[PDB]
Amino acid sequence: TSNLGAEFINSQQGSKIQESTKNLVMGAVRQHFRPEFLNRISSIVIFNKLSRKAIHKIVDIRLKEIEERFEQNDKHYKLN
Amino acid sequence: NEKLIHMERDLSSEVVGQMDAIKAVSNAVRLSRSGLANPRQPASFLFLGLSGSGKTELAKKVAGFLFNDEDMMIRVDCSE
């Protein structure tokens, strides 16, 4: 895993990372690791800006789990 | 020379086109294998063409033949 690509990914030019930005990331990755090392990786994957439309759902997941993991529901919220 | 020549013929057949390149290399390698080239000097070549042209593979095939192993190839990124 790596935030190496952040150097270009953090341009935030759309949540979906575009070709160009990704090639700059690729370049930088090859600068950091022997390209042959990298050529044994099945694929290099570039993650997108986590979209607000996603986050708007993620927080429900998190809030549910946050509460459920607090031992027993002797307190917690109704979580409305 | 004969081990090389039999392999040069396979090299010419395996590489798409680039026969002229193969022959240039073959000639120099034979000169060197014979001991006629001054032994102090390793053979060396400048592979001039298109990126994506197979120049690397030619060299790998040369390794694949002259040293009987394509994976013995040692590589240098000169742009970084």
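Chain B is numbered as in Swiss-Prot; shown residues: 566-645, in order.
How was it done? The header gives electron microscopy, 7.7 Å.
In case you wondered, yes, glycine gets a Cβ from its N, Cα and C as well.
What Swiss-Prot records for this protein:
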BINDING   B:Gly614, B:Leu615, B:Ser616, B:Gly617, B:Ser618, B:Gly619, B:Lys620, B:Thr621  ATP 2 binding site
MUTAGEN   B:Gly619 to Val  Impairs oligomerization at low protein concentrations
MUTAGEN   B:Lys620 to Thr  Impairs oligomerization at low protein concentrations. Reduces ATP hydrolysis rate. Unable to confer thermotolerance. Completely abolishes ATPase activity; when associated with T-218
MUTAGEN   B:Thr621 to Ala  Reduces ATP hydrolysis, but does not affect oligomerization
MUTAGEN   B:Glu645 to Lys  Abolishes the ability to refold aggregated protein in vitro and to provide thermotolerance in vivo
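Mapped onto this structure are the features recorded in Swiss-Prot.
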| residue | record | DSSP class |
| --- | --- | --- |
| B:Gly614 | ATP 2 binding site | coil |
| B:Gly619 | mutagenesis position | coil |
| B:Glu645 | mutagenesis position | coil |
Recorded positions in contact range of chain A, given that the Cβ distance is under 8 Å, out of B:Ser616, B:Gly619, B:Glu645: B:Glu645
Rounded distance in angstrom between the Cα atoms of B:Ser618 (ATP 2 binding site) and B:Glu645 (mutagenesis position): 21
ATP 2 site shell beyond B:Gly614, B:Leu615, B:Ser616, B:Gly617, B:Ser618, B:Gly619, B:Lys620, B:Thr621, criterion: Cβ within 8 Å of Cβ centroid: B:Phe612
Pairwise Cα distance for B:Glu645 (mutagenesis position)/B:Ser616 (ATP 2 binding site) [Å, integer]: 16
Rounded Cα-Cα span from B:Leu615 (ATP 2 binding site) to B:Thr621 (mutagenesis position), Å: 11
Position of peak Cβ density within 10 Å, selected from the recorded positions B:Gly614, B:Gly617, B:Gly619: B:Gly619
